[PDB]
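This report refers to the structure that appears directly beneath it.
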Amino acid sequence: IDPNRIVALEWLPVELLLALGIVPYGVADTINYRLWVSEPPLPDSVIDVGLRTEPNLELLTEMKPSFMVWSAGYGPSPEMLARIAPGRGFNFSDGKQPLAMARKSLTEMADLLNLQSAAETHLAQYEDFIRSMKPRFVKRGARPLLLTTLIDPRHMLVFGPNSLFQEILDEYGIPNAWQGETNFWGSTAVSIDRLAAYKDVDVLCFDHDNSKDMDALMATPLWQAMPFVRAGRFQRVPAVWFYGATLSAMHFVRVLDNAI
C-alpha cells in the first residue's frame, strides 16, 4: 500500500519495482545486486536487509515494511515471511517462457500498486526496443550462440531453451547452441570439457567481478585448446542478470548488440 515502504527480498521483484518507478525501501544483498544485475541502478539510500537466502529477520521486523516482495520457491518460507508483513512472491517463469511471465509479473505488481498506466508505458518501451534492434542481427546467419558464466574454475553455467534469453534469440533468429538439460530457471552447470564439443559457435561469458577465476580458467591447456577459443569466437561481456525480467532482457540486448 505505501509505495515508499516496500522491501524486495530477491532481485527479480527489485527489477519489477524499478521498472514502475518505485524506490525500494529495502533490498536484500545490494552489494551483489550491484555487480550481478548492475544496470538497474539502486540509490545509496536503499537499506540492505541481508542475503536473499538469509535475510536479517530482526532488521525486517524493526523496519515495519508496508509490503514485501520475493521470488517464488526461493529464500525464506512464504508462511514465515507473511508473519512479518503483507507480501507477494513472484514467479520467474512457468518453466518454459520467463519473458512471458515477466510481462505478467510486471502487470501484477502494477495492479497491486495502482500504477497500471506506468506498466503499460514501460511494456510499450520494452516491445519497441526489442523490435527496433532486430536489424542489428540480420548480418549473421544461423551460427548458434552459447551463453555462459563462470561459476568456478571447474564449472560453467550455461543457459538453455527455457532461459530468460531464449525469447530474444528467437526473435532475432539466433539459434541457441545449448539444447541439453536445464533447471527450472533455464540453466545448468557443466564441466569445462563439455564445452569442447562446440566446434564453431559464438560464446559469450558474463563477467561478474571474477577476473581471478577467468585467469585461472583461461590458463589451463584445456581452455586454450577449446575450438571456439582457437577460432576466436570467445568473448567476455559485462554482467547481465539471467533470472531477472524486462530490464534485464533489455540490458541483455544492449550487451548482445555490442558483442555481435
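We're sticking with Swiss-Prot numbering for chain A, so the shown stretch reads 33-292, in order.
Determination method: X-ray crystallography, 2.0 Å.
A Cβ is built for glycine as well, from the same backbone N, Cα and C atoms used for every other residue.
Classification of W273 (Fe(III)-coprogen binding site) by DSSP places it in coil, neither helical nor stranded. Here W273 (Fe(III)-coprogen binding site) comes close to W43, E47, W68, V69, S70, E71, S280, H283: these same-chain residues lie at least six apart in sequence, with C-beta atoms under 8 angstroms from its C-beta. Summarising the annotation, Swiss-Prot assigns Fe(III)-coprogen binding site to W68, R84, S103, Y106, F124, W217, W273, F274, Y275.
Swiss-Prot documents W68 to L as a published mutagenesis change and attaches the note Decreases binding of coprogen. Does not bind aerobactin and ferrichrome. Increases resistance to albomycin.
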Surrounding the recorded Fe(III)-coprogen site, with Cβ no more than 8 Å from the Cβ centroid of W68, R84, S103, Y106, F124, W217, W273, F274, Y275 and those residues left out, we find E42, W43, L44, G276
